[PDB]
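Student: Sharing a structure below in structure tokens format, with a few things to ask.
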Amino acid sequence: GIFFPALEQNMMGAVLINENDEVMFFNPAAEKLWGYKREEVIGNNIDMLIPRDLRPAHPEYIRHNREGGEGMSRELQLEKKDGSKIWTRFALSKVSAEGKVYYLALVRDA
Amino acid sequence: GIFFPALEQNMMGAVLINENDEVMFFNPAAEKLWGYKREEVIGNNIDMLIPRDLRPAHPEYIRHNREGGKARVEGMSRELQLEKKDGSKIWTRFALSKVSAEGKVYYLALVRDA
Ligand code: HEM
Ligand code: HEM
């Protein structure tokens, strides 16, 4: 399908998480933004991509959205692997497929 | 299997054109942005989605980029006015990507209201 290439080669960083909040897709644009190689992210928890000072609050943000269920775009401060931070814009989408709830975040430098 | 749904249900409008500049994918978000139902766009030249006063010049920019061979698209980087079916205008932000697949060059535009 042309849809995989469309996201894989996208100029926007793309991060897809499964029902268990594990990262299942992390494109090259995302690698550049975070400073992580997909090999260090795929299969691991979304928690590793969340800024350290937000790790305490982010889990509940996701949990609450999953149970009781959307899309929104706003600027967020991203923390890279090396600790440096950059402002970006996130376009978050809730994706329902085959009875499961996934989330795709499309990211752009800001 | 999840890549299609991820774009189909995306909050961002998505427009995919093939090697002949014809629209092969136009999601619901794009329907809302432009005011066209996807069935009205599929198979047509991207020209119908371009503001009327820009239609004469836009084709050459796509052609030039295709002939260029560069991986990243640098243009359409700032806020642009999108013309809806009813003729009204709305400010938007485009994220243009050149997609190489099947030995062909496609373009995917991700759009949001700005
Ligand atoms: C640089 C990394 C990230 C930061 C700083 C961040 C920050 C936040 C913040 C502050 C919220 C609270 C809602 C609001 O914006 O007011 C939130 C909610 C959320 N985030 Fe993230 N996030 C990041 C990455 C991700 C990723 C990669 C995913 C998954 C693909 C994700 C999924 C969600 C979900 C599902 C919610 C709940 C949305 C809702 O309330 O409807 N986030 N995030
Ligand atoms: C609201 C509709 C649209 C408007 C107003 C618009 C406007 C423009 C303008 C003014 C340029 C030339 C200046 C620049 O590079 O910034 C341009 C270039 C271009 N546009 Fe569009 N466009 C629209 C939709 C699209 C769509 C749907 C596609 C394809 C999926 C597309 C693909 C391109 C390409 C490939 C270029 C050449 C850019 C480069 O060489 O870097 N445009 N567009």
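Sequence positions for chain B are given in Swiss-Prot numbering; the residues included correspond to 12-125, in order.
So this one's X-ray crystallography, 1.6 Å, going by the header.
Cβ coordinates are placed from backbone N, Cα and C, and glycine is handled just like the others.
Not my notes, these are from Swiss-Prot:
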type	residues	note
MUTAGEN	B:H69 to A or G	Loss of heme binding
BINDING	B:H69, B:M87	heme binding site
MUTAGEN	B:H75 to A or G	No loss of heme binding
MUTAGEN	B:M87 to H	No change in heme coordination; increases c-di-GMP PDE activity 2-fold in absence of O(2), CO or NO, and 2-fold more upon addition of gases
MUTAGEN	B:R89 to A, E or I	The Fe(2+)-O(2) form loses c-di-GMP PDE activity, due to reduced O(2) affinity and/or increased auto-oxidation. NO and CO forms are less affected
MUTAGEN	B:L91 to T	Increases auto-oxidation
MUTAGEN	B:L91 to F	Alters O(2) binding, increases auto-oxidation
MUTAGEN	B:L107 to T	Increases auto-oxidation
MUTAGEN	B:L107 to F	Significantly reduces heme-binding affinity; increases auto-oxidation
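Would you situate these features in the structure and describe their surroundings?
Tutor: Counted within 10 Å of its Cβ, the other Cβ atoms near B:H69 (mutagenesis position) come to 15, all protein chains included.
Under the three-state DSSP scheme, B:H69 (mutagenesis position) falls in the helix class.
DSSP assigns B:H75 (mutagenesis position) to a helical segment in the three-state reduction. Taking Cβ-Cβ distances under 8 Å and a sequence gap of 6 or more within the same chain, B:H75 (mutagenesis position) has no neighbours at all.
In the three-state DSSP scheme, B:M87 (mutagenesis position) falls into the coil class.
With a 10 A radius on its CB, B:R89 (mutagenesis position) counts 8 other CB atoms from all the protein chains.
There are 16 other Cβ atoms within 10 Å of the Cβ belonging to B:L91 (mutagenesis position).
Mapped onto three states, the DSSP output places B:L107 (mutagenesis position) in strand. Counted within 10 Å of its Cβ, the other Cβ atoms near B:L107 (mutagenesis position) come to 20, all protein chains included.
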Student: Can you tell me how far the Cα of B:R89 (mutagenesis position) sits from the Cα of B:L107 (mutagenesis position), in Å?
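Tutor: The separation of the Cα atoms works out to 11 Å.
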Student: Against chain A, with Cβ pairs under 8 Å, which of the mutagenesis positions B:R89, B:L91, B:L107 show up? Give them in sequence order, please.
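Tutor: Only B:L107 pass the 8 Å Cβ test.
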Student: Could you round the CA separation between B:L91 (mutagenesis position) and B:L107 (mutagenesis position) to a whole angstrom and send it over?
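Tutor: Spelling it out, the Cα of B:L91 (mutagenesis position) and the Cα of B:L107 (mutagenesis position) are 13 Å apart.
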Student: May I ask which residues of the same chain, at least 6 positions away in sequence, place their Cβ under 8 angstroms from the Cβ of B:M87 (mutagenesis position)?
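Tutor: Residues satisfying the criterion: B:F105, B:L107, B:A120.
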